[PDB]
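Engineer: Input: one structure, supplied below.
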Amino acid sequence: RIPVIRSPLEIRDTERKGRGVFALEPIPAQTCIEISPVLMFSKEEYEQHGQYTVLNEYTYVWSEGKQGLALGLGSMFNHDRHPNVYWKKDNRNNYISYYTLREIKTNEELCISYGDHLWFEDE
Amino acid sequence: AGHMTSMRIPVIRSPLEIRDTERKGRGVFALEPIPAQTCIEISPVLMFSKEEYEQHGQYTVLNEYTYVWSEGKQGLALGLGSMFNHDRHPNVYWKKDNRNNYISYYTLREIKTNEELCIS
Ligand SMILES: [N+]
Ligand SMILES: [N+]
Ligand SMILES: [N+]
Ligand SMILES: [N+]
Ligand SMILES: [N+]
Ligand SMILES: [N+]
Ligand SMILES: [N+]
């Protein structure tokens, strides 16, 4: 249900800024760069406990107020005002797919929006 | 002396696939043979402090996936690290990088097309 993607990404990991996902080489617009399996938290367990951990930096809203943590690279993308990556949530398959929003140049950081949303590509 | 640290870690693109399994939920499977001692995955570790784990994290599904780390901390392997099933007869070993908060996973032997990769 989820194979290797094989995209020209690296993680950069600095004392200063922590971790981020960066382009090794130019990437075409609308290229799927990552498919991340999700670790799912129930609504109750995230409200009672999960939200008071560092999970609160990274998780995404899911259906019925459940909360998902993207494994793979998905939690590593930083947020920016001008993101170059967008994503789609798949409810049936419990993953999140990441796509380039435009052509990406070599050495650019791959960033997502600050904002979340709740709809699913399989709905 | 010195300066701040700065690392560039590639994303190892191994011939692996996640599949749902019969009993064990998701697991990791080989798509083609893999030599012995090939590094198949380098997972960044999301670190939980002793306190947030003891007070909150252990009460969540995190408890099913995290690795005991030093000083009462618990590490959740991002990447594919949390997707390996555990096994009696594992064909994968791992090691922690305590300096940088990664876990690396290596095949214990030749892996065959369709075999499940399992740790302990
Ligand atoms: N899957
Ligand atoms: N609260
Ligand atoms: N996010
Ligand atoms: N789009
Ligand atoms: N967004
Ligand atoms: N609890
Ligand atoms: N191990």
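Heads up, chain A uses Swiss-Prot numbers, so what you see runs 2-124.
Recorded method for this deposit: X-ray crystallography, 2.0 Å.
Cβ coordinates are placed from backbone N, Cα and C, and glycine is handled just like the others.
Quick paste of what Swiss-Prot says about this protein:
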type	residues	note
DOMAIN	A:8-116	domain 'SET'
MUTAGEN	A:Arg20 to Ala	Decreases activity
MUTAGEN	A:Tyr59 to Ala	Abolishes activity
MUTAGEN	A:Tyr61 to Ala	Severely decreases activity
MUTAGEN	A:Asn79 to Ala	Abolishes activity
MUTAGEN	A:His80 to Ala	Abolishes activity
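Any idea what these are sitting next to in the structure?
Structural biologist: DSSP assigns A:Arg20 (mutagenesis position) to a strand.
Taking Cβ-Cβ distances under 8 Å and a sequence gap of 6 or more within the same chain, the neighbours of A:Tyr59 (mutagenesis position) are A:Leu70, A:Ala71, A:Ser76.
When Cβ atoms from all protein chains are considered, those within 10 Å of A:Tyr61 (mutagenesis position) total 19, not counting its own.
Secondary structure at A:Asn79 (mutagenesis position), taken from DSSP and collapsed to helix, strand or coil, is strand.
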Engineer: Out of the mutagenesis positions A:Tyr61, A:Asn79, A:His80, which are near chain B, with a C-beta less than 8 A away from one of its C-betas?
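Structural biologist: Answer, by Cβ distance to chain B: none.
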Engineer: Just going by other Cβ atoms within 10 Å, which of the mutagenesis positions A:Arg20, A:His80 has the emptiest spot?
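Structural biologist: The mutagenesis positions A:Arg20, A:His80 were compared, and A:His80 has the fewest Cβ atoms within 10 Å.
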Engineer: With DSSP, how much of the domain 'SET' (A:8-116) is helix, how much strand and how much coil, in residues?
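Structural biologist: Helix/strand/coil tally for the domain 'SET' (A:8-116): 19 helix, 49 strand, 41 coil.
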Engineer: Compute the C-alpha separation of A:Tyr61 (mutagenesis position) from A:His80 (mutagenesis position), stating it in Å without decimals.
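Structural biologist: Taking the Cα atoms only, A:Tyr61 (mutagenesis position) lies 13 Å from A:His80 (mutagenesis position).
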